[PDB]
Protein chains: 4
Amino acid sequence: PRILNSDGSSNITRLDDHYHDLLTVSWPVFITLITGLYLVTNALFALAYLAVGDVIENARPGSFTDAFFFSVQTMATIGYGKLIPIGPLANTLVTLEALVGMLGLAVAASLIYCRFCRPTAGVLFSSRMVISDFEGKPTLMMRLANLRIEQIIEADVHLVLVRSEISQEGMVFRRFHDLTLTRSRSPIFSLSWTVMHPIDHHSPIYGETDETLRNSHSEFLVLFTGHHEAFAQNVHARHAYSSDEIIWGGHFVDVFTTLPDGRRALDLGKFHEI
Amino acid sequence: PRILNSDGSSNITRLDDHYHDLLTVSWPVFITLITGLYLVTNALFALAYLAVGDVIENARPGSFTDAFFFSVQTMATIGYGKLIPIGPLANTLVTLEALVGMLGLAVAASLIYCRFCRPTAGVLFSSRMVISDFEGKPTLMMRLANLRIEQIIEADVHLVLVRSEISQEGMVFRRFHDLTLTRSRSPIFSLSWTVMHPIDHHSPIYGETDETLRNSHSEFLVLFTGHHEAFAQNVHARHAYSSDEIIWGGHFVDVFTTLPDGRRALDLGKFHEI
Amino acid sequence: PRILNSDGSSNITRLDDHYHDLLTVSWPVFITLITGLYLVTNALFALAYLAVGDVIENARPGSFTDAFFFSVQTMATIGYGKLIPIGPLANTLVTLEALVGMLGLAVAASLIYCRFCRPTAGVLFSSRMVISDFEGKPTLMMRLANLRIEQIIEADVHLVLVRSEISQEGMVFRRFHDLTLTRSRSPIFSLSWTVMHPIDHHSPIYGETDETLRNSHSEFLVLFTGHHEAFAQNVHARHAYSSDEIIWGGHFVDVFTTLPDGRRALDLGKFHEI
Amino acid sequence: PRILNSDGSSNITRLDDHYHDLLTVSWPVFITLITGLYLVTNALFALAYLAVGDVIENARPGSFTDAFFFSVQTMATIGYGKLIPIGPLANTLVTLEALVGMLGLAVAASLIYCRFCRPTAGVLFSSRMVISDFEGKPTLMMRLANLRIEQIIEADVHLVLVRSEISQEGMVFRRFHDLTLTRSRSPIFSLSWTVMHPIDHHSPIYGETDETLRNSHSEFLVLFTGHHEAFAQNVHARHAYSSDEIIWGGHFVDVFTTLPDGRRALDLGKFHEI
Ligand SMILES: *Cc1c(C)c(=O)n2c(=O)c(C)c(C)n12
Ligand SMILES: *Cc1c(C)c(=O)n2c(=O)c(C)c(C)n12
Ligand SMILES: *Cc1c(C)c(=O)n2c(=O)c(C)c(C)n12
Ligand SMILES: *Cc1c(C)c(=O)n2c(=O)c(C)c(C)n12
Ligand SMILES: [K+]
Ligand SMILES: [K+]
């Protein structure tokens, strides 16, 4: 019955988005798609030439081979000069094809640039959360790791409790309780950041149990935002956990430890370790 | 007499913006415009060649057909080699035309990319607003829906009352009262967000009536901002309502409901439902 | 002796930035510069060919005309086929020239796009400021006008007093007192926004006079920021005033007024009117 | 044992990122790399043609010279018309090569644009920090200088103490104490900004000494952010200092001074001067 899946995406069911598709497909699929149109549009132009007749020098009438490779030479602006258009109709088709060719190039280039500036937030989230005595006070925790060689500026993470509540009006709704963190922004997120919500008497989760979290349909959202180093621009990552993914009394293993010389170093093997 | 129309744009009358125009026209209009210049500039170059005389091989003197398709072959960098320039003047025109051709390409490409990164904030606003007992306390509400498959990060919406007020100096002005919301930022805007302003004793709208809202020229602005999922960058949407578009005692129908299996799903048919 | 000029730029004297230059020059200058290199690089390549000898078909040995137009045909990828390279040296120069040609295109295109996305904050600031009785309380004011057809989202303006002060340590410095405004953010900046700082007992400028403002070297900075409508991205504008540019008891004329039908309309003639 | 090096990067040891590499290499290296692939891909295509046999007009069978320069003429879309493909296989290779050529162009262009919009935060940080009596109160200071002709909008700097602390649970961790500054945001960063943290009774560093700072492993981070003038977009700079890089009782020399006429001017020689 869980609200938001672990990836942050929700279990809410939806009752031709080409934009989204073109940007999300893997690079091999994209190249295939680009090529697919490229071959198809050249084929449509080849058919347009032969529908005018044998309007191509070096071409045999009815030969798609000659028409297609002439279309390519035209669209691609090669213009070898062996296969050349004949008549006003063919020359008009060439004028339209050349416009298409260099215009499409512009379209492809904007796609490629946009696929290059994909905010690949190389952040790793802990498999589960813990609620343990910190300073002797019970505290809710999970952690993040920067997998990229790079660093993140003004990294602001929020621990958001999304739980179902009822009003005196009778309306049932889910409200987003932003939790008070020990650190809400790590101006430099470069290592592994353990995010903590101390459970004080003001805390929205004060006094809750495994049982009451389930009964309140308690769902914990982790929203991560930050400005990448090599990139410049923002990167965003999300993860969500249910009450079932919380470890009572749980303690994480510090990923940072000291080398023989005395220098501190990070072991990401120890990331999912409690 | 309403201040801001429902789209957010105002009824304030204005007493050659090509930039704006080129970006706002529909894609068919844009393609036509791009083509329009393309044909016109090739025509101007064709005229420039014939003004030099018969400076083109394969061309008849006075033939615009030959000059135009030679211009296209030049601007588009095809260079078949059938129609070729004759003399220093023609060759200088070719050098300028080639610069124009590849330079314009750059201009078109920047237009196309900019038309692709149009923040299409796929947000749907409720037709009207309501003021109903929430928790038994009267509360002002309206709602938003994400029509895009995607999600929105750090979505901050503001309910802004723009009403006319008078000072002891005698100046009449409209001030923007930002209203205290139950949720002012939905870190993840993925479903339908019902925005609420509880009308408490501190609220700027405490104790107002349909009558007094009209007399105070009360106008409600809804400003929506958020960072798109597939996009990365910000999207923005706005809507405005007058006192006449407010429903006293009105109650929205929850768009979220439970499937046979038990999973929650959203019915956007029920969006404009009170 | 004034700190910051009216444009926001300072009177502080500086005791080959091509980037900045290429973006700031007017469009005619930019086109001339682009053309300038284009002609120069083609000339350098033409010289490179003739330094190899008569390595061009249709060319006379020693003819720069033939070499230059062959260079253009190569760099621009025309490849008519009349003037063609001879030998491994010429063909190597062609391979380098073709790389240069299409690579430079990429360079030019990035310049053009960047010159297109110049945040042209079409904001107009009032010539002077005023300090007048508002609600009977003395208040410091100036105003802004959106000259663009478009609107601005989350427009946050700050009235910053930059005045010289001295410490018990003896250090003299200028500090940036951010002033409490009646409206610090106009979520929708579409018309003319009059920015006001009420001079209360907590205000940093409480009780100052024309005389004491001059003696404290009081300088008022206006920083404007907002997210453009047709653009999407941020626009920024700045203006600064000295104590000498402040009008004591001054009152602006409202730019908004009512048409015969009853609709409100804006008269920007009345902008610089006190 | 110092946590973060003076550049902001940390001494934490890491226990094929082409993206990062392509953007970070110097311009000469990038041009060499672009050229490197360009030559290699043309060589692979040349080999592909000769593997089909003597499928090129003007070419000698087995001549890589002819095949390579034909490949260049094809990939670059020159199409002189001297060397032309023979057969369906060669013509198919040409169709793929032309796609590769103009597609790669798009790839290169996105790289070049991205290398152009490198946020070169031309900010200079003071070599060391000082802790001196300001207003008679001990205060922690360092300073920034804008080396670029340009200015920076909404410049927000944070003085972050990263020190090791221990909990009642026994966990040892480093926490990021954001220090209260005299100025935390210089809406216009144009000159030299001296950042100060007054050491009051609430300050996290109140009462610390050179000795106790070392023993608490006190590390001072300086995070700088701002929106560039000619750029538009954000720029970011960072620097970090250890307790060993702090000067007790230290006083900076003002970089701003008055010319003969009376105008204020900045001497950056005096930047690293205490
Ligand atoms: C265009 C581009 C390249 C080459 C790259 O590596 N990435 C980034 O990291 C950003 C910020 C962008 C844009 N892209
Ligand atoms: C360039 C581009 C493409 C291909 C697209 O779908 N959209 C977006 O969603 C963004 C953010 C941009 C830019 N564009
Ligand atoms: C690329 C471009 C165009 C065509 C334009 O009008 N402007 C804008 O308004 C923005 C935001 C950008 C970028 N440019
Ligand atoms: C594209 C570009 C150019 C030409 C330049 O100088 N810089 C900047 O300053 C920005 C903001 C960008 C992008 N680039
Ligand atoms: K060509
Ligand atoms: K040719």
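Chain A uses Swiss-Prot numbers throughout; the residues present, in order, are 12-26, 35-293.
Note: Cβ is positioned from N, Cα and C throughout, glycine not excepted.
Secondary structure at A:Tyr38 (mutagenesis position), taken from DSSP and collapsed to helix, strand or coil, is helix. The mutagenesis experiment A:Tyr38 to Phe is recorded by Swiss-Prot, whose note states: Decreases channel activity.
Reduced to three states, the DSSP call for A:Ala78 (mutagenesis position) is coil. Among the mutagenesis results in Swiss-Prot, A:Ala78 to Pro has the note: Increased channel conductance. The residue drawn here is the original one.
According to Swiss-Prot, the mutagenesis experiment A:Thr93 to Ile carries the following note: Increased channel conductance. Taking all protein chains in view, 30 other C-beta atoms sit within 10 angstroms of the C-beta of A:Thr93 (mutagenesis position). For the recorded site, A:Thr93 (mutagenesis position), the DSSP three-state label reads helix.
In this chain, none of the residues that are 6 or more apart from A:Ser129 (mutagenesis position) has a CB less than 8 Å from its CB. One entry in Swiss-Prot concerns the mutagenesis experiment A:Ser129 to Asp, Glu, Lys or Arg. Its note says: Promotes open channel conformation.
Contacting chain B by the Cβ rule (under 8 Å between Cβ atoms), the mutagenesis positions A:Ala78, A:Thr93, A:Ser129 reduce to A:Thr93, A:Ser129. When the alpha carbons of A:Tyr38 (mutagenesis position) and A:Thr93 (mutagenesis position) are compared, the span between them is 28 angstrom.
Among the mutagenesis positions A:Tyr38, A:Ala78, A:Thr93, A:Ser129, residues whose Cβ is positioned under 6 Å from ligand 2 are identified as A:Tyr38, A:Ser129. Residues A:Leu26 and A:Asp35 bracket an unmodelled region of 8 residues, and their Cα atoms lie at a distance of 16 Å. Proximity of A:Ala78 (mutagenesis position) to non-local residues of its own chain (separation of 6 or more, Cβ distance below 8 Å) is seen for A:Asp85, A:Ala86, A:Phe89, A:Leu102, given in sequence order. According to its DSSP assignment, A:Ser129 (mutagenesis position) is helical. A simple way to gauge crowding: the CB of A:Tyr38 (mutagenesis position) has 16 other CB atoms within 10 angstroms, across all the protein chains here. A Cβ distance below 6 Å to any atom of ligand 1 is met by none of the mutagenesis positions A:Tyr38, A:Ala78, A:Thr93, A:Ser129.
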